[PDB]
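K.L.:
This is the structure, below, for whatever I ask next.
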Amino acid sequence: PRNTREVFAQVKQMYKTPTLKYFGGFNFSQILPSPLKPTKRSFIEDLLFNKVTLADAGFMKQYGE
């Protein structure tokens, strides 16, 4: 085989040296807003509600009598 094409594994490094010594990298679009909050992805939490879904409803049922 030939693991010469695997060299890309090193290229990924791209010399991690993102520092602002002389100029750096500041743009006008860098100081812009960017709100976000993907809570939908955390739907698994709903699984906990399954335990006590109508549990609270049982309280109002007591009023029936």
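These residue numbers are counts, starting from 1, taken along the chain as shown.
Header entry for method reads solution NMR.
The backbone N, Cα and C atoms fix where each Cβ goes, and this holds for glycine too.
Pulled the feature table from Swiss-Prot, pasting it below:
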type	residues	note
VARIANT	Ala9 to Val (Swiss-Prot position 765)	In strain: Isolate GD03
VARIANT	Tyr22 to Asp (Swiss-Prot position 778)	In strain: Isolate GD01, Isolate GZ50, Isolate GD03 and Isolate SZ3
VARIANT	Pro38 to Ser (Swiss-Prot position 794)	In strain: Isolate GD01
VARIANT	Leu48 to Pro (Swiss-Prot position 804)	In strain: Isolate Shanghai LY
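Can you tell me where each of these features sits in the structure?
P.N.:
Neighbour list (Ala9 (variant position), Cβ cut-off 8 Å, at least 6 residues apart, same chain): empty.
The Cβ of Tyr22 (variant position) has no same-chain neighbour under 8 Å that is 6 or more residues away in sequence.
Under a cutoff of 8 A between CB atoms, and with a sequence separation of 6+ in the same chain, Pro38 (variant position) has no neighbours. DSSP assigns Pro38 (variant position) to coil in the three-state reduction, outside any helix or strand.
Cβ neighbours of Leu48 (variant position) (same chain, under 8 Å, six or more residues apart in sequence): none.
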